[PDB]
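Following this message is one structure expressed as structure tokens.
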Amino acid sequence: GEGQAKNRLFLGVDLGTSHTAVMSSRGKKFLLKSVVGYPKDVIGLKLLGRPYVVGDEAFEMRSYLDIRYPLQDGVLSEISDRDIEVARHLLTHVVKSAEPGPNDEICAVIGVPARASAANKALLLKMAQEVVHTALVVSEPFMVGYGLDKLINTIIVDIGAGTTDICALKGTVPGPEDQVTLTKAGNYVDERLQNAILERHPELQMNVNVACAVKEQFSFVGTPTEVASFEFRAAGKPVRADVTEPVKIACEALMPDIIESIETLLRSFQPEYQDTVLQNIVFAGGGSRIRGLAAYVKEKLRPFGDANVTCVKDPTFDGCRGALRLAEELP
Ligand SMILES: Nc1ncnc2c1ncn2[C@@H]1O[C@H](COP(=O)(O)OP(=O)(O)NP(=O)(O)O)[C@@H](O)[C@H]1O
Ligand SMILES: [Mg+2]
């Protein structure tokens, strides 16, 4: 059985709502938008030269295409027959981009959004094993926890765009109350920030995309250590404005529900492990990049004890890195 031992390719796939991140046991590492773009008509199909395009270029060309994000920002929920085919196209493309050899047995751990129903995880598993030889579908917080060697007595706070997903890891299948989903996340910050800015600078030409740019450049919580000065437009002209306090307000607005959620999950652990849980509060997702976040949360958790809050080092790739590790380590 030399062939079978040698001709094996492992993949860690972070199959997210907005982005798919992939690492392979041979060192491939790449990122793409979780989107497939289809020609609008037969002429589009001729123009495209292929039946669909996948990833960043699908997004880039979206004005000319019918684009589909198969992990409809939830899961929201039951994935249709049509969207399972869209997911097949996405996963087929990511697996091809990992460049397997023609003799390779492709073995993939595929992380999916936390709230994906059992039925949807089963659907994605069936589809996956039509694309790769062996697959295992796991939830995102598990994959993230696994990569940190944090699978028990841990709480993962995953701050995304549409939701903040908070998961207690207890070394078992999550119970119904081991997860909390908040609707206050990055998009909500954008909205708050847009409006905090316009209150102070009504003349700026502003939308949630501009607010998002300001946020991504300057996000912080706690006492300001620098000035958030951003170069806006007003009546067509460049105008710089200090939006330190709007940024502070908008980013800090996320935190009360997060702290409340951590409390709710903390008390569901056995009492003698609660201090240990507080040493394993992990922030993930795009929102974990907010400046000052770990210290701020640590201070806000003082009523519960002395917390060690950490932010994942690389929100983009740490999930798929963990999935790859699971894939290579599992017998
Ligand atoms: N430095 C930053 N500071 C604050 N927010 C940021 C930063 N970088 C990215 N974000 C935000 O993080 C969010 C994206 O996080 P991400 O974890 O990629 O979302 P997602 O889970 O894929 N999307 P969704 O399922 O719709 O919630 C967006 O709101 C970004 O604007
Ligand atoms: Mg997310």
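In order, the residues displayed for chain A correspond to 4-334 in Swiss-Prot numbering, which applies throughout.
Recorded method is X-ray crystallography, 1.8 Å.
Each residue, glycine too, has its Cβ placed from N, Cα and C.
So Swiss-Prot has the following annotated:
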type    : residues                                                                : note
BINDING : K9, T20, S21, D76, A164, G165, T166, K218, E219, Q220, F221, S222, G289 : ATP binding site
BINDING : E143                                                                    : Mg(2+) binding site
MUTAGEN : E143 to A                                                               : Wild-type subcellular location, MamK filaments no longer dynamic. Protein polymerizes rapidly in vitro, has lost ATPase activity, filaments no longer disassemble. Only partially restores magnetosome distribution
MUTAGEN : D161 to A                                                               : Wild-type subcellular location, MamK filaments no longer dynamic. Only partially restores magnetosome distribution
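Explain the structural surroundings of these features, please.
Taken residue by residue with DSSP, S21 (ATP binding site) is part of neither helix nor strand, so it is coil.
Every protein chain considered, the tally of other Cβ atoms within 10 Å of the Cβ of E143 (mutagenesis position) stands at 27.
There are 26 other Cβ atoms within 10 Å of the Cβ belonging to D161 (mutagenesis position).
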Quick one: of the recorded positions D161, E219, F221, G289, flag those whose CB is under 6 Å from ligand 1, and say none if nothing qualifies.
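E219, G289, in sequence order.
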Are any of the binding-site residues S21, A164, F221 near ligand 2, with a Cβ under 6 Å from it, and if so which?
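Going through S21, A164, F221 in sequence order, none turns out to be close to ligand 2.
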From the Cα of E143 (mutagenesis position) across to the Cα of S21 (ATP binding site), what is the distance in angstrom?
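Rounded to a whole number, the Cα-Cα distance is 13 Å.
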So the record assigns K9, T20, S21, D76, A164, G165, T166, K218, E219, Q220, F221, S222, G289 to ATP. If I measure every Cα pair among those residues, what is the longest distance in angstrom, as a whole number?
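This binding site's residues have a maximal Cα-Cα distance of 48 Å.
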